Each structure stands twice: as structure tokens, then as C-alpha cells.
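Visitor: Please find one structure pasted underneath; my questions will follow.
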Amino acid sequence: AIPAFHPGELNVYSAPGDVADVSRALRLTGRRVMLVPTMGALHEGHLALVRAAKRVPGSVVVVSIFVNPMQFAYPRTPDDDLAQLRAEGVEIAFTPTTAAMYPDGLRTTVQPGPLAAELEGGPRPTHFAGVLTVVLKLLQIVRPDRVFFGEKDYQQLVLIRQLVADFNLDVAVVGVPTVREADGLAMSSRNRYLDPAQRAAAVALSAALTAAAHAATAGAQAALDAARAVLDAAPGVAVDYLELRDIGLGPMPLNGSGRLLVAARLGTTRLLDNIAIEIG
Amino acid sequence: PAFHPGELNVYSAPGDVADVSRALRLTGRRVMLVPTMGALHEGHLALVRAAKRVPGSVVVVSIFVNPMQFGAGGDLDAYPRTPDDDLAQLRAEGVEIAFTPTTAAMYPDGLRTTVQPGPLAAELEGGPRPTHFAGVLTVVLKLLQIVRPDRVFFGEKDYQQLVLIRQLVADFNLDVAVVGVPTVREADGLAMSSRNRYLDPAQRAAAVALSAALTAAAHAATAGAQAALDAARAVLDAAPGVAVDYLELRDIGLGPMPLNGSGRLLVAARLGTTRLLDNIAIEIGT
Ligand SMILES: Nc1ncnc2c1ncn2[C@@H]1O[C@H](CSCC[C@@H](O)CO)[C@@H](O)[C@H]1O
Ligand SMILES: Nc1ncnc2c1ncn2[C@@H]1O[C@H](CSCC[C@@H](O)CO)[C@@H](O)[C@H]1O
């Protein structure tokens, strides 16, 4: 017997089987199930995922809130997150416990391809296994038609595309453009940790990337050099990498579409950003 | 793509069987999946029959000699391929779908994202072959995603493989029921296997010691674990030219738990270059 679902209201489920049964029943009624995976502490960046999901005709939006210990006190405002979702007209929140997600501990897991050891995988060599493992599980629990990820974490988005292709998953992966503060800083929960000198310096990540994207008419080296100049003008910004790659994060082609990605530490706060680049 | 019912329909393209499967499921039919590497014998046909008896089912039998679950050199080229016989057997069984993918269609990016099994995969069959079960669970995952069956069928013969498939399915919340089917045996007890064709008359005669030892142990087990294990071992010791790789008594889930009353006794032995497996349910004190 299928759990209670009240249309037009926020329905919250903590049991994987409960959201699974409702998702299945809803799909049979001709809803298209959209999945928005989050780790809570929702800002406008996450709302852009929600709104992207909402605009699909027939959508019912499932937002998972689950702090996945496998990809690591993280920020935790449960009541506030649910209010944001309620305000957005999301009808399903999925809020499992760790015990619910991992009843048998870490046993079978996803091993990502080699890209998981590069870029963000340098400092954190197991982070992406954690991500792909919990993503695969949510996909199987919820069985969405489409799943939504922000372009801000571009490498995560690329690896999710690889997970979906590699395991023949029947879901469309949708990347949603980065939401930015008024000065271009990519929205992130971490931003609140920056002191005022750090927050002023943080602007150099996005400024560096936009410079590069416009410098790119003069070629790949001019793009990279323009980006480095901007980063070089910021104090207290320790660049971990600044790398131009093709859109699938392979080596950058001589001409064509690429992505430029940057990561930097401002004190104890690590920030990432990335931008589309067209070479020449 | 076309699907003619009451006939065997062979699809090579994953997209083709995916479309047909989905179409069938929407029309009411329940999809049964029986994954094989071909070279079918009566053991595989019990799997088919178990699938076939599920009411309203359509049966998909996949045939794919999965390069990822083989080590080098060596073994992959040596696995028997008898596809004419296979398809004929499936037709004779009233199976409606054979799925026969190419390596390129399954591994267009080579080994990129893969399944990493739990620690069980390092044990028993995994000992000499530490990448073996990653290969199996990777292809089984992909098959379940392509075919999206209601239930998937595996033999008890490869009992550790069954256990790990159950782990895959639990751990990744796969929406499929795993059905284990009892081992089909020759008249004397020899567990049916594609490997048996590599036993000459003498080795074939000796090979009965595997099932003899396990059934003796299952009967001796009223007298406890030591008695069960020592009975099996005596039968194996008395068998000409059987080299035992392992004989282990484990809990039914094979994992980080002690044996109590209920267990599984598993044997692997070499007859010349041919490596044979068998296992049996054990009840201690029963
Ligand atoms: N500023 C932003 N703009 C757009 N998307 C964003 C932003 N900030 C965060 N997100 C997006 O919000 C999601 C964060 S939680 C991801 C869960 C996954 O790891 C599995 O556990 C992710 O899709 C970010 O890329
Ligand atoms: N004698 C038997 N009785 C019952 N089932 C059997 C027997 N012999 C083999 N099988 C069963 O036939 C299947 C072999 S193909 C497994 C495919 C996997 O590695 C990924 O490609 C397996 O379910 C055996 O346990």
C-alpha cells in the first residue's frame, strides 16, 4: 500500500522505500519525476536547480537532502531548507538517515574512472567514489527522468555523465549554470566564512575566468595568461590549479570548445569556479 | 525494433533490447532476466524454466562472454562459444528474447566507471583472481540497467557470485528481485558446468568426489562441523588426481559472521588443468 502523497504540498519522506513507492506511483499517473540531489543548507544556487526541474511539463520535483559521509560538521538547517522548498512549490523532499542509506556500511561501491584522481581528486582522492556511489543509489531509489547538477562543480557533473553512460542508466543528466553574487562570485555556503579582505579577493576567481573567456579570441595561451594575471593581482589567494581542458575534461583541443577550471584557498576556505571557453 | 511474440527475438544493440523491454513492461508483461556467457547446458535451462514459470513473464536471456571478469592471458579465448546450439536451446525453451551484445557496445569506453565489490570479492574464488568479481558485478549492473527486469536469475553453483549479486542489489538499491536456482547435477552428482567438457573419462570419473564429499559432509553434519569437514576431506583424499584448492564452511552470507547451525560448504578443486566448483547447504546438528 503506497504511502500518503498530498499534491501541491511539501511531502517529506525519510525512508528510501517510501519515496521509491511514491515516485513509482506518481510516474504511473503521468508525472515526470525530476531529481535534485543536495546536501541541505540551500541557497539560491540550489533553487536554480529546483526551478530548472519545475519547468519541465508534468514535473514532480524530488529534492534529496542527505549529507553523504562517503564524500567527506557541515551546515545543517533542516526546518529552513524545507521552508525554502515549500516556498518553491516542491512536492517531495527525501531526507534519509545515514543508517537508511548505508544499512550494511560501505560494501559495494562505484569506482570512478581516472578523471576522479585529477583536479579536485588531487587533494581528495576518494571524494568522487563517494559522490558517484550516493548518486547511483539516489537514482535507483527515485528513478527520475532527469537529474540536476550545478555547473559550479563541473568535474562532479562530468563524472556523473560518465557514471550514467558507463552503467547504461536511463536518466538525462541536466547541468544548470552557476548562480553568482552581484560581483560574479559563485554562490556557495562557504562564502560566509570569508573575512572582508578574503571576500574582496574572492572576486578574482570569476573575474579571472570571464577575462579568459574574452581573451580566448587571441587563443588558448592568451586566455590562460589573462586568467593568471587577474589571480596574480589578488592577495591571499593560493591557486591550487588553473586548467583548460575540453568539455569532457580531456586534454584541450587545438581549437573548439573547452572549459577553464580554477580552485584556490583563501585562508582555510577552498573555492572553485569554471567557465566555458571557445578557442579562437 | 520489432518483437514477434511466441518466437525468439535476437537483439544485439543495447538500445534495441532496452526499447523492447520497456515497451513490454508498459503492456503488462513482467521481464525476467537470465544472464549467461552462452555455452548453455541444463543448468542454464533450469534458470530459464524458473524465469518462464513466473506468471505473465517475458524471458530475456543475455549471452555475453564478458571480457572484464577474465584475467590474462588466456582464459577468455579458451571459454567455449557454441552460439548455434545456444539459440536453438532457447528456441526449444520458448524464450522470447536473446540479448547478444558486442564487446564494443558494452565497453565503448573501455574500463572507465566500474563496480567495486565488498571484501568478499577478495576471498575464495577472488583470492587468485582479485579483479574477477569487479568484472562480474560491473557487467551485471549494466545488464540490469539495459534490461530493467523485475527479477534476475542466478545458479547456486556459483554461490559466491550469487551472494555478491545480492550485495550489489542491496547496496545500490537496485529495484530487482534476485532469484537463486538450485544446482543441476549429472546422474552421479557432478554439478553441471561448461568446464566439465574438459574432463577426460578418467578425470570425469574422479570428479564425482566433489559432490560425494559435500553430500557426505551434509549428512555427517548432525555430528557437528569437525565431522562434516573431515568426512568431505576423506572423500577428497581418496580421489585419484583431485587437487583441492579450498574446502570451506561458511555462514550462508559468506561474510564477516561465524557459522552457527546454517551454512554453506564450498569446494574448489583441480582435475588436471580443469578447475571445478561445487557447494552445498549445511545444517549443523540437524
Ligand atoms: N552557485 C551554484 N549554482 C548552481 N548550482 C550550485 C551552486 N552551488 C551549488 N550548486 C549545486 O548544488 C548541488 C550541491 S549538493 C550535491 C550532492 C552530490 O554531491 C551527491 O551527494 C550541486 O549540484 C552543486 O553543483
Ligand atoms: N549446474 C548448474 N545449475 C544451475 N545453475 C548453473 C549451473 N551451472 C551454471 N549455472 C549458472 O549459469 C550462470 C553462468 S553465467 C554467469 C554470468 C556472470 O558471470 C556475468 O556475465 C550462473 O548463474 C551459474 O551459476
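Note that chain A is numbered according to Swiss-Prot, with residues 2-73, 81-288 shown in order.
So how was this one determined? The header says X-ray crystallography, 2.0 Å.
For all residues, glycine too, the Cβ spot is worked out from N, Cα and C.
Got these off Swiss-Prot a minute ago, pasting:
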| type | residues | note |
| --- | --- | --- |
| BINDING | A:40-47, A:158-161, A:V187, A:195-198 | ATP binding site |
| MUTAGEN | A:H44 to A | More than 1000-fold reduction in activity and 52-fold decrease in adenylate formation |
| MUTAGEN | A:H47 to A | More than 1000-fold reduction in activity and 60-fold decrease in adenylate formation. 10-fold decrease in the affinity for ATP |
| ACT_SITE | A:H47 | active site, proton donor |
| MUTAGEN | A:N69 to A | More than 1000-fold reduction in activity and 50-fold decrease in adenylate formation |
| MUTAGEN | A:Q72 to A | More than 1000-fold reduction in activity and 45-fold decrease in adenylate formation |
| BINDING | A:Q72, A:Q164 | (R)-pantoate binding site |
| BINDING | A:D88, A:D89, A:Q92 | Mg(2+) binding site |
| MUTAGEN | A:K160 to A | More than 1000-fold reduction in activity and 50-fold decrease in the affinity for ATP |
| MUTAGEN | A:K160 to C | More than 1000-fold reduction in activity and 120-fold decrease in adenylate formation. The enzymatic activity and the affinity for beta-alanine can be increased 10- and 3-fold, respectively, by alkylation of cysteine of mutant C-160 |
| MUTAGEN | A:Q164 to A | 50-fold reduction in activity and slight reduction in the affinity for beta-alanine. 30- and 40-fold decrease in adenylate formation and pantothenate formation, respectively |
Visitor: Do any of the binding-site residues A:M40, A:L43, A:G46, A:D89, A:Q92 touch ligand 1, in the sense that the CB is under 6 Å from one of its atoms?
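Guide: From A:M40, A:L43, A:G46, A:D89, A:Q92, counting a Cβ under 6 Å from ligand 1 as near, the near ones are A:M40, A:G46.
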Visitor: Quick one: pull the CA-CA distance for A:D89 (Mg(2+) binding site) versus A:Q72 (mutagenesis position), whole Å only.
Guide: 21
Visitor: The deposited coordinates stop at A:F73 and pick up again at A:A81, leaving 7 residues out. What Cα-Cα distance does that leave, in Å?
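Guide: The gap of 7 missing residues is bridged by a Cα-Cα distance of 10 Å.
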Visitor: Ranked by the number of other Cβ atoms within 10 Å of their own Cβ, which of the binding-site residues A:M40, A:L43, A:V187 ranks first?
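Guide: The most densely surrounded of these binding-site residues is A:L43.
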Visitor: Which residue, of the mutagenesis positions A:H44, A:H47, A:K160, has its CB surrounded by the fewest other CB atoms within 10 A?
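Guide: Each of the mutagenesis positions A:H44, A:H47, A:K160 was scored; lowest Cβ tally within 10 Å is A:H44.
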Visitor: Show, in sequence order, which residues other than A:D88, A:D89, A:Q92 on the same chain lie with their Cβ within 8 Å of the centre of the Cβ atoms of the Mg(2+) site.
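Guide: Going along the sequence, the neighbours come out as A:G41, A:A42, A:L43, A:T85, A:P86, A:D87, A:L90, A:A91, A:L93.
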Visitor: Can you tell me which of the binding-site residues A:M40, A:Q92, A:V187 is spatially closest to A:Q164 (mutagenesis position)? Compare CA atoms only.
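Guide: When the Cα distances are compared, A:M40 comes out closest.
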Visitor: Name, in the order they occur in the sequence, the residues of the same chain whose CB lies under 8 A from the CB of A:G46 (ATP binding site) and which sit 6 or more residues away.
Guide: A:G158, A:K160, A:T186, A:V187, A:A194, A:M195, A:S196
Visitor: Fewest neighbouring Cβ atoms within 10 Å: which of the binding-site residues A:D88, A:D89, A:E159?
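Guide: Taking A:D88, A:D89, A:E159 as the binding-site residues, the minimal 10 Å Cβ count falls on A:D88.
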Visitor: State the three-class DSSP label for A:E159 (ATP binding site), counting H, G and I as helix, E and B as strand, and everything else as coil.
Guide: coil
